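Undergrad: Can you read through this structure? Questions will come right after.
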Amino acid sequence: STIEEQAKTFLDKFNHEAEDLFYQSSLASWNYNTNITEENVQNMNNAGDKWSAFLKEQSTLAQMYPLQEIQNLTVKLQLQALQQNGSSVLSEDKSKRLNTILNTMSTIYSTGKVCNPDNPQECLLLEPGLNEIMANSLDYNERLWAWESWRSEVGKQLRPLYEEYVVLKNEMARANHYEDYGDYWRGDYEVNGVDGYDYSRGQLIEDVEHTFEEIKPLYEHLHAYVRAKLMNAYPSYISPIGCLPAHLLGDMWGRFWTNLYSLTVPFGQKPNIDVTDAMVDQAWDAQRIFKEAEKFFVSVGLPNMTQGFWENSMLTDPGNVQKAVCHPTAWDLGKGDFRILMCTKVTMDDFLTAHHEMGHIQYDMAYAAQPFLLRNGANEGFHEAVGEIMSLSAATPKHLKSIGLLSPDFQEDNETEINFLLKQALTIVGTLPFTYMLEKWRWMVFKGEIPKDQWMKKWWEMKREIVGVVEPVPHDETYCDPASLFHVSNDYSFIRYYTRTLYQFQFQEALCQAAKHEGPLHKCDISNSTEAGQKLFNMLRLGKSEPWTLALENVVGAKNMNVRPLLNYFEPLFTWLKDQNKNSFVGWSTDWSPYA
Amino acid sequence: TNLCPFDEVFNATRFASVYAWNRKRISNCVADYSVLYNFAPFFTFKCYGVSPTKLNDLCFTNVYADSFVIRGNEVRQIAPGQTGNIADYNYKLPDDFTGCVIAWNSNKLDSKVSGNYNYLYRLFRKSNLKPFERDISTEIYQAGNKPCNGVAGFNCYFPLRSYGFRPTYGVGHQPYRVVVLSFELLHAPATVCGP
Ligand SMILES: *[C@@H]1O[C@H](CO[C@@H]2O[C@@H](C)[C@@H](O)[C@@H](O)[C@@H]2O)[C@@H](O[C@@H]2O[C@H](CO)[C@@H](O[C@@H]3O[C@H](CO)[C@@H](O)[C@H](O)[C@@H]3O)[C@H](O)[C@H]2NC(C)=O)[C@H](O)[C@H]1NC(C)=O
Ligand SMILES: *[C@@H]1O[C@H](CO)[C@@H](O[C@@H]2O[C@H](CO)[C@@H](O[C@@H]3O[C@H](CO)[C@@H](O)[C@H](O)[C@@H]3O)[C@H](O)[C@H]2NC(C)=O)[C@H](O)[C@H]1NC(C)=O
Ligand SMILES: *[C@@H]1O[C@H](CO)[C@@H](O[C@@H]2O[C@H](CO)[C@@H](O)[C@H](O)[C@H]2NC(C)=O)[C@H](O)[C@H]1NC(C)=O
Ligand SMILES: *[C@@H]1O[C@H](CO)[C@@H](O)[C@H](O)[C@H]1NC(C)=O
Ligand SMILES: *[C@@H]1O[C@H](CO)[C@@H](O)[C@H](O)[C@H]1NC(C)=O
Ligand SMILES: *[C@@H]1O[C@H](CO)[C@@H](O)[C@H](O)[C@H]1NC(C)=O
Ligand SMILES: [Zn+2]
């Protein structure tokens, strides 16, 4: 009996025990998220605690098999994933110190409230209060207040915690033989022992930086056009050459420029495509939306939703007394139980999200045959990319016309396409410098390349330099502005939204190429193309079993993340932006700030 | 002369665990083979060497009704020459298997919201199963080279795992009551006839 055989047999035990215990935790989490009771709270914690205690027990159990003695890479992948889950790398005190910090930072974020300066009785939470201001307010000072008050009251609380969070997270990573916690996060993309498909953690920074360089010309023209449009709406607030004020970007951080569409729409006369009325005209309900979404994936050769999906999913808001957590989530509970939790309204946005969330389900069902530890996206960006491309095709006028939501007497001119691409670029392109620079700052903070006394100095040096975004109020090192975002204060890697964005257009361009789609990439619908679904399925069924480089190649024929499909998707806008920025300054000056 | 007790085997309140599969010897009775349908959600009826179409035109020396519960995926393993946990460790059909495999979904009966842990299967064994072998031993499987001492631990696993059937499981994980009719042929008077 060798030791790989021991590990093989050990994983056999873990897979069967984990699937049962994970299912109990997932169903308990489901019952809470659809039936919010103090009981359903408790049962979720108990099942979650029993699942975590099992994982901690199995992580220690898995470590007794050293990795250098397993030749089977599939077994090593599952063994490594279970051992990398090993919490017993820090002392129980420092593990307890870190968990307390993570809970406190999570609590400060979710309960952090700011109150109106004139009347300190009325107080606002970030969601929905401050987010409502950041997404809808056109008033500079109110936006300046909510942006600054969130960072001054809640961000300053997180500064000492994040300082100690970095120390312990690095200590954890250094004990797992990673350079630092940023290197630990980049391990999600690491591939070893697979010749031709290997990928190092350091190579992620290079690939992100190399691909971001090709994003820069598109972003600068998008930044210049947005600045020109915002400058017209704020002549006294925005320099023609300066960075965009951080509070005037559509949300609390400028993570997405989606809510700038009203002020930056190229052709406000031409109406956007919104099939919401047509859905109500045809008496659509949530059942119809997901049936149409199910019909979309059937058209590409993917299986229909399981019988348990329709029975066990929550597709409408229970309303009445029964409250629910209405965040649209696709649930892989394991053991054939795939569900979607979604308080679906009869709207185009929820129609696309149903395609998006069912796209996750299709990913979940496809790798359901993989071992439990390998039932996930090829990397952290794959699952989100798979869901995104469904909403890409579902939102096209070709798809909306083919399903009777957009009448044939609608015709698409190049102005509505530029309108559509501008709205897409505000969300999709605008987030990439935000995502890269945020994760670059976190990478450098974990690496020790930014001292504590220059955290907010460098955070805003990079914001101006990389994102073209300037803080509206000077921030000393008592602030912690990254932690004012959920992912930073809730300990989530952020480069996944950069890689997913490049993956999704790599995916979409490849599937549209398989769909024999002629024309611009943004107009493409992969519907009725079994070749596109087959090419997608050859990756979806892989899960985590194969290297993400290979899973990427199984769709796009390329082993590495490529930005060209992203630029291909936005090229009609990019040429339009460069023409529209003819008599406008392209680029930005970091020295300019709205506080002079 | 008397009706073969197929209702006992098929309509048993609780089927046996597949590791401890129930065997019922059917002999000296009339075998009404068209009664084998319980209006079940996913019925399966495949025979080997014998013809399910007009199965009641043949006498047999003995009929061995083997009943057990597996999940939906593992029903494919109840077939000659199949491989998997159930075939290797729980119920192996011979390559020359003469008989029928009747399987149907029992999510209504064998699934519970809290999880039905009545039905087990053998996850580990030092070797596979000979055709129609039955291993009900609960001896701790030895995966490592150290002793097991009769208790579960590191590299020493209890060889039986439970299905934990729940009604919300997928069809591939839902419980499936399986009856294997093994038709025996000997030099004997062949006392299981019946139209
Ligand atoms: C050790 O493993 C746990 C458990 O993760 C689960 O099991 C693994 C073997 C894999 O199969 C995972 O795919 C699977 O989720 C890890 O805990 C998990 O952490 C992630 C991110 O930190 C959580 O994701 C989010 O969790 C929130 C919780 O409210 C959800 O609302 C989000 O939708 C999102 O899913 C995940 O929930 C969490 N798992 C559970 C059961 O809560 C843990 O990170 C890991 N540790 C190490 C060091 O690897
Ligand atoms: C186990 O119990 C079930 C009851 O839950 C018995 O169900 C019976 O199944 C047979 C199938 O062979 C049925 O006979 C058929 O009825 C249809 C009309 O329903 C008829 O058109 C066919 O020609 C055939 O006769 C039967 O109606 C059904 N119910 C009863 C009460 O018998 C099943 O027979 C039991 N299994 C065994 C092995 O005894
Ligand atoms: C790595 O191990 C896996 C199993 O852990 C091997 O794949 C299995 O091969 C057996 C042999 O017939 C099959 O019964 C299984 O169905 C296969 N898959 C699984 C998931 O168990 C695989 O061949 C091994 N690869 C190498 C290079 O050793
Ligand atoms: C919600 O949970 C309560 C118990 O806390 C239970 O009585 C009730 O039936 C549940 N509601 C639904 C719709 O399942
Ligand atoms: C949909 O589910 C049914 C199960 O009733 C199955 O027969 C069918 O093959 C599935 N797919 C399609 C495209 O009909
Ligand atoms: C659309 O095309 C017409 C010519 O067909 C051209 O005059 C117009 O400027 C174009 N608009 C955009 C936004 O490309
Ligand atoms: Zn998603």
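Throughout, chain A uses Swiss-Prot numbering, with the displayed residues spanning 19-614 in order.
Recorded method for this deposit: X-ray crystallography, 2.7 Å.
Cβ from N, Cα, C; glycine included.
Sharing the features that Swiss-Prot gives for it:
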MUTAGEN   A:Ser19 to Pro  Increases slightly the interaction with RBD domain of SARS-CoV-2 spike protein
DOMAIN    A:19-607  domain 'Peptidase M2'
MUTAGEN   A:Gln24 to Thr  Increases slightly the interaction with RBD domain of SARS-CoV-2 spike protein
MUTAGEN   A:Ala25 to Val  Increases slightly the interaction with RBD domain of SARS-CoV-2 spike protein
MUTAGEN   A:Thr27 to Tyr  Increases slightly the interaction with RBD domain of SARS-CoV-2 spike protein. In sACE2.v2.2; increases interaction with RBD domain of SARS-CoV-2 spike protein; when associated with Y-330 and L-386
MUTAGEN   A:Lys31 to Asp  Abolishes interaction with SARS-CoV spike glycoprotein
MUTAGEN   A:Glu110 to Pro  No effect on interaction with SARS-CoV spike glycoprotein
BINDING   A:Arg169, A:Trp477, A:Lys481  chloride binding site
BINDING   A:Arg273, A:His345, A:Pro346, A:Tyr515  substrate binding site
MUTAGEN   A:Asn330 to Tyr  Increases slightly the interaction with RBD domain of SARS-CoV-2 spike protein. In sACE2.v2.2; increases interaction with RBD domain of SARS-CoV-2 spike protein; when associated with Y-27 and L-386
MUTAGEN   A:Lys353 to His, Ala or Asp  Abolishes interaction with SARS-CoV spike glycoprotein
ACT_SITE  A:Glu375  active site, proton acceptor
MUTAGEN   A:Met383 to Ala  Slightly inhibits interaction with SARS-CoV spike glycoprotein
MUTAGEN   A:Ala386 to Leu  Increases slightly the interaction with RBD domain of SARS-CoV-2 spike protein. In sACE2.v2.2; increases interaction with RBD domain of SARS-CoV-2 spike protein; when associated with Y-27 and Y-330
MUTAGEN   A:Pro389 to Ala  Slightly inhibits interaction with SARS-CoV spike glycoprotein
MUTAGEN   A:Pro389 to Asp  Increases very slightly the interaction with RBD domain of SARS-CoV-2 spike protein
MUTAGEN   A:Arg518 to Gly  Increases very slightly the interaction with RBD domain of SARS-CoV-2 spike protein
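Looking at the shown structure, can you explain where the listed features end up?
TA: Within the same chain, no residue at least 6 positions away in sequence has its Cβ under 8 Å from that of A:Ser19 (mutagenesis position). When secondary structure is read from DSSP and collapsed to three states, A:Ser19 (mutagenesis position) falls in the coil class.
For A:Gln24 (mutagenesis position), applying a Cβ distance below 8 Å and a minimum sequence separation of six or more within one chain yields A:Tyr83.
Other Cβ atoms within 10 Å of the Cβ of A:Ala25 (mutagenesis position) number 25 in total over all chains. DSSP assigns A:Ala25 (mutagenesis position) to a helical segment in the three-state reduction.
Sequence-distant neighbours of A:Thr27 (mutagenesis position): no residue of the same chain at least 6 apart has a C-beta under 8 Å from its C-beta.
Annotation note: A:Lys31 (mutagenesis position) sits in a helical segment as assigned by DSSP.
Under the DSSP three-state reduction, A:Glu110 (mutagenesis position) is assigned to helix.
A:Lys481 (chloride binding site): 27 other CB atoms within 10 A of its CB, across all protein chains.
Sequence-distant neighbours of A:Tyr515 (substrate binding site) (same chain, 6+ residues apart, CB-CB distance under 8 A): A:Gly399, A:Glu402, A:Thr449, A:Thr453.
Under 8 Å, Cβ to Cβ, and six or more positions away along its own chain, A:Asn330 (mutagenesis position) finds A:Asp355, A:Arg357.
Annotation note: A:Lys353 (mutagenesis position) sits in a coil segment as assigned by DSSP.
Taking Cβ-Cβ distances under 8 Å and a sequence gap of 6 or more within the same chain, the neighbours of A:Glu375 (active site, proton acceptor) are A:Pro346, A:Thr347, A:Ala348, A:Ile358, A:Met360, A:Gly405. Under DSSP, A:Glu375 (active site, proton acceptor) is assigned to a helix (H, G or I) in the three-state scheme.
A C-beta separation below 8 Å, combined with a sequence spacing of at least six in one chain, links A:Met383 (mutagenesis position) to A:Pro321, A:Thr324, A:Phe356.
The Cβ of A:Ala386 (mutagenesis position) lies under 8 Å from the Cβ of A:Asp350, A:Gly354, A:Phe356, A:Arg393, each of which sits 6+ residues away along the same chain.
In the three-state DSSP assignment, the secondary structure recorded for A:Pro389 (mutagenesis position) is coil.
Other Cβ atoms within 10 Å of the Cβ of A:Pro389 (mutagenesis position), summed over all protein chains shown, number 21.
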Undergrad: May I ask for the distance between A:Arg273 (substrate binding site) and A:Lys481 (chloride binding site), taken between their Cα atoms and rounded to an integer number of Å?
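TA: Cα-Cα distance, A:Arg273 (substrate binding site) to A:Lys481 (chloride binding site): 12 Å.
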Undergrad: Please work out which residue of A:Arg169, A:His345 has the most C-beta neighbours within 10 angstroms of its C-beta, and give that one of the binding-site residues.
TA: A:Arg169
Undergrad: Nearest to A:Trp477 (chloride binding site) in three-dimensional space, by Cα, is which of the mutagenesis positions A:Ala25, A:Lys31, A:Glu110, A:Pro389, A:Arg518?
TA: A:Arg518
Undergrad: Identify, in sequence order, the residues in the chain of A:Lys31 (mutagenesis position) that are 6 or more apart from it along the sequence and have a CB within less than 8 Å of its CB; answer 'none' if there are none.
TA: none
Undergrad: Return the single residue from the recorded positions list (A:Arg273, A:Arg518) that has the minimum number of other CB atoms within 10 Å.
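TA: Each of the recorded positions A:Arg273, A:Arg518 was scored; lowest Cβ tally within 10 Å is A:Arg273.
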Undergrad: Would you mind pulling the DSSP three-state label for A:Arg273 (substrate binding site)?
TA: coil
Undergrad: Would you mind pulling the DSSP three-state label for A:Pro346 (substrate binding site)?
TA: coil
Undergrad: Spatially, and counting Cα to Cα, which of the recorded positions is closest to A:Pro389 (mutagenesis position)? Options: A:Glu110, A:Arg169, A:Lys481.
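TA: Ranked by Cα distance from A:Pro389 (mutagenesis position), first place goes to A:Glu110.
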Undergrad: Short of 8 angstroms on C-beta distance to chain B, which of the listed recorded positions (A:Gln24, A:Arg169, A:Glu375, A:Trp477, A:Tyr515) are there?
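TA: Qualifying residues, whose Cβ lies under 8 Å from chain B: A:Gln24.
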